[PDB]
4 protein chains.
Amino acid sequence: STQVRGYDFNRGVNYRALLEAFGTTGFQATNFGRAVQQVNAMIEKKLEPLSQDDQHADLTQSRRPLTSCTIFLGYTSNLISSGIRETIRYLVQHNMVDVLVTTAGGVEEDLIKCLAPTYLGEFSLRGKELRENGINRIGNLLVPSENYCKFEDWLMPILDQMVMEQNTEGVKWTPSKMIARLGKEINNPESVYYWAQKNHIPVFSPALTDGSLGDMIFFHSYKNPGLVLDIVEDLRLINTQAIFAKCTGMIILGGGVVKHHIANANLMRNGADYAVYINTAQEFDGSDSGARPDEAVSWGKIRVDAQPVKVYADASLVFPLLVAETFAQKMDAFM
Amino acid sequence: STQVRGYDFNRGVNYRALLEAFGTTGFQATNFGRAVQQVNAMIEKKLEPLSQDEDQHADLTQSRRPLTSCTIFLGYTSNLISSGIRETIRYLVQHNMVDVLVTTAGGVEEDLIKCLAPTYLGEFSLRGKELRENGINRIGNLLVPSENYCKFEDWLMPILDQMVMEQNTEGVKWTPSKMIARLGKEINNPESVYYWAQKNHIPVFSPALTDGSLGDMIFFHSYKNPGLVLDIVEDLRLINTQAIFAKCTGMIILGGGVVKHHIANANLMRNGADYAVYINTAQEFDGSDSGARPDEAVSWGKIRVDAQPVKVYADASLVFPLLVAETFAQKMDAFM
Amino acid sequence: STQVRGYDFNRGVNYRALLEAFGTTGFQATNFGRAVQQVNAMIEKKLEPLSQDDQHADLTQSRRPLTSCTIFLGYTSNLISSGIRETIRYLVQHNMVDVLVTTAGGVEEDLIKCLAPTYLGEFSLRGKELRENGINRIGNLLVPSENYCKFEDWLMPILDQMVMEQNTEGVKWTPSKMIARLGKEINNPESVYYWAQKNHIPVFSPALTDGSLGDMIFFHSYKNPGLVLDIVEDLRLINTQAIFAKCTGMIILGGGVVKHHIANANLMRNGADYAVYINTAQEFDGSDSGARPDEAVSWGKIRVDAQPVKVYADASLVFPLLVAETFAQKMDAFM
Amino acid sequence: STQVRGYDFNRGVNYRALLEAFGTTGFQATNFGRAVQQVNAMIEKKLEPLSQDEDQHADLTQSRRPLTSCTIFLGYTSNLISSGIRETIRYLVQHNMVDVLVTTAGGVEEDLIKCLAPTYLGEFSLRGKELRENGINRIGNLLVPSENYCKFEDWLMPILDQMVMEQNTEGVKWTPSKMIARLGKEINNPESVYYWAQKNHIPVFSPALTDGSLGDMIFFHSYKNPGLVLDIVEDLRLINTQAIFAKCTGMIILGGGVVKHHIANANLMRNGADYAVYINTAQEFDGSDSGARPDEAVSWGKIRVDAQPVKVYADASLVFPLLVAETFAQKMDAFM
């Protein structure tokens, strides 16, 4: 049995030792330490050599090579509005995860940040005055409305090409296919989705129309009717990523559809081997967002022998620390 | 200037008086009282007749549903359909008291499956290992046997066969809302929310319909019978049109996530809902949309500036039946 | 096994049936139903006749007669600022509970409401403007500063008498003794503490000085030095209420010291027989406020065979409903 | 106008840069950055010298502690003393970096008991029955053997005997803070927070000191040796005087409850703290003082209007060591 003991600042300030001490500090600090261990277990399993074949690509319909552990990373839109956008972009840029799952805000806000920035503000700011000045609030963040005007100008010509390619080149569009195209078009190394499509990391977002991107598509469809986005084919693509995995881990930031969609794909292989949740949602109202990992065990979305971890924390604080002690330590092994 | 005072039980248990007294009790009790006022304002507006000019603009809807002076969007998370709030929602839909539903995938199939097999009471603390071993799945403090989903598979597969056939031979262009209407017709059971929704021409939107057991079944089905397409773009036009050509709109949103965002974003298209009540336990401090106060939506134009929206920070399983008792259920005669 | 089913409004509106249906509705509605049952179990045990003696009074040093179940009711100050003040006053007026535990705000705000009201406001109101207008915010409630001026005028002459009685009539003051005296002085049937002292229900508040009452005592002590408030004797009084109980129940609204103090007194009898918590606090930071009842079982503050219930809810909503279906149904049996 | 940008790990793991980048990351990460700025402002003020006039007013304190330009109140709940944050708090107290402590009863005795026997890591989910049967008590995901309290009984009883004797024969008028100072002297262990507090003349206030294991022991003791009095009125004068004759005040408050309220109410006596940082997970919507935003305290005059207080919505076990690393620990040389 391990004793409780916090970091002793009489040693001075060594950050690596400070973070290691979280494991024995208790409460959510201990769960953070447990999360470092689970993610490092995922990474070490991923780095094990493997031997397998063209077969894989025919049943997944993916160009992505299999590894010894397929890592699903899911995150809510607000985290793409935050600086965790840079954290996620880093992992995708270096091919450290295999599948992304977000909400529609979580696609478009990455793209818009390549056109214009998001600013710091305060939770307290009143909507009346903000609206009168053309500013939209996201938590304690602020996005000028003009940001979406620039987004519209950038996007309309691409939508025109997508409709044309659909009606004459046979393209059957889905959200993931669309997200890849937008990342290719934004063509900017600051963008998560630019790196994802370059590295053949698919992005699933079955509610992609539920945001500003949806708005644009709606307005565009009266100037250029025709665009269809199918969600059934994306279901086959994400589920096959899970079924034909050697091992799977889930890193899930926040709740909602991103949490559920990743968990349900792993129910196809009767469960994920590793799982970390980081969110502030609570169980007591029965919502999937607030459920402990152990609920997902009852369903088989996480294997009974797994040691899943939830850290009850704002991921804006915890996720960069987690990456610092896990993925960022093994950068040499990813090149 | 309104003074704080609680209900005095020296008067006896006068239930209506006790509920009315929440308004002056403070904290979330006062917010409940404000939510009752906001929903009654939605209902009073809804029953007001359309002038000639208003009728002209609302008829632009190519939908069969009679247009009213207030189009009410009801959104709820899947857990509430697993709960007994399924019963509350079904009643409102049965009597045409709301006009548009928004939910998540689980929120469709658990209503249908409850017409095949029940959900049971459990405890939050039950461990996943022993439950999984006995083929019981946990939803909060509720429990659903795996057998339930088998029954659902046997029921749904044939319908999936027919939908593919109608897609391919009759030109049907399926969307989530059209599939949900169809599944409601098939279930053909007056205990079902979606049975009543399709009977009463109340559309159901669920852009992430594939993310659950229904998706599992579509996925398996697609291998013995491929090609089913569910387009989300057409549904986006359909929900947005409900908001654009409304004389007035109200939002009643239970929980967070896509249901909260999708309803509010549809109302951005008319420069804001006139009335809105949120009921949920999510907190704002992580910047989630689920935990945002209504005043954030005001920032965006999703709720009008002159509106007086209300958030009640409570589990809807407690609050929503009380809210309905004090609002819609008092005007039942006006809806039949 | 019980099926989930909510109330069917096709029956019309019968509130008693509506509340009963919470038990089968799920999530916190089910826990509410479980709480109704636990409190009704407490009340039914309390109403069982008993046979015992003067002995009791000598080891508790209390005039309160023993019953078959001693009910401890604890609540945080904010609930005395709310209308739950009326709910609590009703239970105390009719001798339905045996021991009260609150914080200091929870004493003085009951007394002040007999001099001037608390008003409705909003959580959003900014402190700068409120302070400039002499208004203090409590959640979405508002208390003018003048309220505390009236309180000061009312209280100073009583403090003078208490110091005099201490230094010449031997009175050894404690918080509970003081709270009884203040309830006697306010002499107003709207006051919780007026009814508590009339019915010999003791009020424990070991941090009584941590509020406006504390302020006043502080200022008074420079005009009239001498007042001592001992907490050791109040410890003996509350613990003996628990030790010499036939059975005990705890109804605890909110967290903090009120939750802990009641639970620790019941650790003296190796546990309470019935227990209901109503609060919105969460466990994940390890605080006693957010702990589930099952933590208290590990300590022996609740008996292993008990079936304690926590309702995760604002007590301003839930407590009047709970009382309506429990204590208020048995009013005839309390007269 | 400050843009949102996160730390770019393409730069490597530069820990100081990563922590500084929280300020522009958003949500609670930005609040952490603001908390670092507020605490560094407290520290910079504290190290500024007292002018002649300022020295004159602060010396009015009849306390031994050297007065500084900023009196810092550190408050924390009992659970944090059970956690490894005990280690963080002890360091600050050891090096005279704070001036007044406020805690709850558990917050005193668990520090002393850790000098007799350790606390262990557990899980939140461990069931109370099997723990009780094996004489293990649960504190969140931490575990304390019952034996710990037996060791504490054997250690404390003799001291209680002496305090009664000094009360009765030497005229000692005991209060919670005086008892805590005495228990710190007795423990005589440099791992103990209260050892260092009494060594450095840092008073500890705990009006509800009786509400826990220490109270249990006082209670039992009072039967073989009655009469111990702990007066809370004198301690009220003592904490209030620390605030009234301060040149400047800062509050660092971890968690809610009496510690939060008592520190803030002491600062009402000077018409407000100049600096304040709250770290806790409590929510405002039930109207609790624990969950109130700092701006509520502004309403009361507990925090000055011109202050820029900060609440970080996080478990302090995560945040507080990071905060200390970026503030107090960078100025260690100035405090020795």
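Following Swiss-Prot, chain C residues are numbered 28-80, 82-363, in order.
Just so it is clear, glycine is given a Cβ too, placed from its N, Cα and C backbone atoms.
The active site, nucleophile annotation in Swiss-Prot covers C:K329 and is backed by experimental evidence. DSSP gives C:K329 (active site, nucleophile) a coil state; it is part of no helix or strand. The Cβ of C:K329 (active site, nucleophile) lies under 8 Å from the Cβ of C:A291, C:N292, C:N294, C:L295, C:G299, C:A300, each of which sits 6+ residues away along the same chain.
Here Swiss-Prot flags C:105-109, C:131-133, C:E137, C:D238, C:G283, C:308-309, C:342-343 as NAD(+) binding site. Cβ-based neighbour count (10 Å, all protein chains) for C:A309 (NAD(+) binding site) stands at 25.
Of all Cβ atoms in the protein chains displayed, 22 besides its own lie within 10 Å of the Cβ of C:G328 (spermidine binding site). Look at Swiss-Prot and you will find C:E136, C:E137, C:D243, C:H288, C:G314, C:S315, C:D316, C:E323, C:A324, C:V325, C:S326, C:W327, C:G328, C:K329 tagged as spermidine binding site.
DSSP gives C:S109 (mutagenesis position) a helix state. The local packing around C:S109 (mutagenesis position), expressed as other Cβ atoms within 10 Å of its Cβ over all shown chains, amounts to 25. Looking at Swiss-Prot, you'll find the mutagenesis C:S109 to A noted as follows: Strongly reduced spermidine binding. Reduced activity.
If you draw a 10 Å sphere around the CB of C:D313 (mutagenesis position), it holds 28 other CB atoms from the protein chains shown. In the three-state DSSP classification, C:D313 (mutagenesis position) falls within a helix. Quoting Swiss-Prot on the mutagenesis of C:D313 to A: Strongly reduced NAD binding.
For C:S317 to A, Swiss-Prot lists a mutagenesis experiment annotated as follows: Strongly reduced NAD binding. No effect on enzyme activity. The number of other Cβ atoms within 10 Å of the Cβ belonging to C:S317 (mutagenesis position), over all protein chains shown, comes to 28.
Close to C:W327 (mutagenesis position) in the fold, though at least 6 residues off in sequence, lie C:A291, C:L295, each with a CB less than 8 Å from its CB. The mutagenesis experiment C:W327 to A is recorded by Swiss-Prot, whose note states: Reduces spermidine binding by 98%. Loss of covalent intermediate formation and deoxyhypusine synthesis.
Nearest in space to C:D243 (spermidine binding site), taking C-alpha to C-alpha distance over the recorded positions C:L107, C:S109, C:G283, C:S317, is C:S109.
Around C:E136 (spermidine binding site), a 10 Å sphere centred on its CB holds 26 further CB atoms from the protein chains shown. Filtering the recorded positions C:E136, C:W327, C:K329 for a Cβ under 8 angstroms from any Cβ of chain D leaves C:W327, in order along the sequence. In this structure, C:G283 (NAD(+) binding site) belongs to neither helix nor strand by DSSP; it is coil.
Rounded to a whole number, the distance between the Cα atoms of C:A343 (NAD(+) binding site) and C:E136 (spermidine binding site) is 20 Å.
Chain B comes within the C-beta cut-off of under 8 angstroms for the following of the recorded positions C:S105, C:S109, C:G283, C:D313, C:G314: C:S109. Among the residues C:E136, C:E137, C:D243, C:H288, C:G314, C:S315, C:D316, C:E323, C:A324, C:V325, C:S326, C:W327, C:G328, C:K329 said to bind spermidine, no two Cα atoms are farther apart than 38 Å.
For the recorded site, C:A132 (NAD(+) binding site), the DSSP three-state label reads coil. Counting only the Cα atoms, the space from C:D313 (mutagenesis position) to C:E137 (NAD(+) binding site) is about 30 angstrom. The Cβ of C:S326 (spermidine binding site) has 27 other Cβ atoms within 10 Å, all protein chains considered. Taking Cβ-Cβ distances under 8 Å and a sequence separation of 6 or more, the neighbours of C:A132 (NAD(+) binding site) in its chain are C:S105, C:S233, C:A235, C:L236, C:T237, C:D238, C:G239, C:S240, C:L241, C:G242. All protein chains considered, the CB of C:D243 (spermidine binding site) has 21 other CB atoms within 10 Å. Using Cα positions, the member of the binding-site residues C:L107, C:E137, C:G283, C:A309, C:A343 nearest to C:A324 (spermidine binding site) is identified as C:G283.
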